[PDB]
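Peer 1: Handing you a structure now.
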Amino acid sequence: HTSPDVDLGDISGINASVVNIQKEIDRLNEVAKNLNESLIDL
Amino acid sequence: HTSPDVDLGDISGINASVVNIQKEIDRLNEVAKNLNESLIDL
Amino acid sequence: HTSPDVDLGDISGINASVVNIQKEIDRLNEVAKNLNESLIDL
Amino acid sequence: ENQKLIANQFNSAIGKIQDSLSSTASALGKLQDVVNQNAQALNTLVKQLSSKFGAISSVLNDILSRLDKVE
Amino acid sequence: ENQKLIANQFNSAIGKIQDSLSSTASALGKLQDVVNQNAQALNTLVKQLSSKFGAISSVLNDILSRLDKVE
Amino acid sequence: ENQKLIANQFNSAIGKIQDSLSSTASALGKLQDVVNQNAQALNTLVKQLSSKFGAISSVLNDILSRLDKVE
């Protein structure tokens, strides 16, 4: 008898990262707004 | 005796969203095609 | 008696794809570098 | 003369920006396809996992019940 | 005259590129939101799965132990 | 004079668009890295889950078999 403790374990080392491109989106919107200071007014 | 019904349950509240940026891709392609109407022909 | 082999099975047909937009990122950086050959020098 | 220069370099820049916008559109399309596919994959995984754990629970209660019958 | 032409078509091009950059910003924002949401979903799935398999293991050892008690 | 104006503002616009394209390239690169990493994570999760459910099934059949031996 004396069956061993059958431990299945754990899903270790599995984890998803996270995008942080807020700086780039802010830069894109800032450039889209600043391009109004590049229009030609003869 | 009379072991209780050991219900493990369900993975509730877990669900992945879906990107719908088809409008933005269509706008990008439309602009890439409409920029031909902005070329300078002296 | 003779309980049947209760096989749970396997999570078949589940698999995640992989983005390969390295060509497009390389094109974007190449254009960002080649736009220096489009600056006007009167 | 400088007008031909401004026009030609503006046309070059607009062509390069057209190429860049087409590349960005293709990249966003591929990213959308893959993100939606991985989302559908995660969803079908959670569904099939719900079913699998349901079956596991079921055979578990069968085990406990027939054990209680033994005891 | 050609100066009005160059200016007007440059302003048209800059407006179209402003629209394209705003569209790219919106698309990247939506993609970021959805990728982060699916990442949080996968993380909570792995956590809840760890807990669920813990419970499964626990009832399993209870089963084996009381079986050994039977035997 | 207006030629210096057109040239200078075109150069400003091209610099800003260069910055925007570099930002879009960096954003798409980060998004690609994270989407591929989450894809690899989901794949290794489905693999490790297949193995874990295999082990669970195995101990389950051992349980049922030695139970039938008891009965």
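So for chain B, numbering is Swiss-Prot's, and the shown residues are 1159-1200, in order.
Cβ coordinates are placed from backbone N, Cα and C, and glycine is handled just like the others.
According to Swiss-Prot, the protein carries these features:
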VARIANT   B:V1176 to F  In strain: Gamma/P.1, Theta/P.3, Zeta/P.2
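Help me picture these features in the structure, burial and contacts included.
Peer 2: The number of other Cβ atoms within 10 Å of the Cβ belonging to B:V1176 (variant position), over all protein chains shown, comes to 13. DSSP assigns B:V1176 (variant position) to coil in the three-state reduction, placing it in neither a helix nor a strand.
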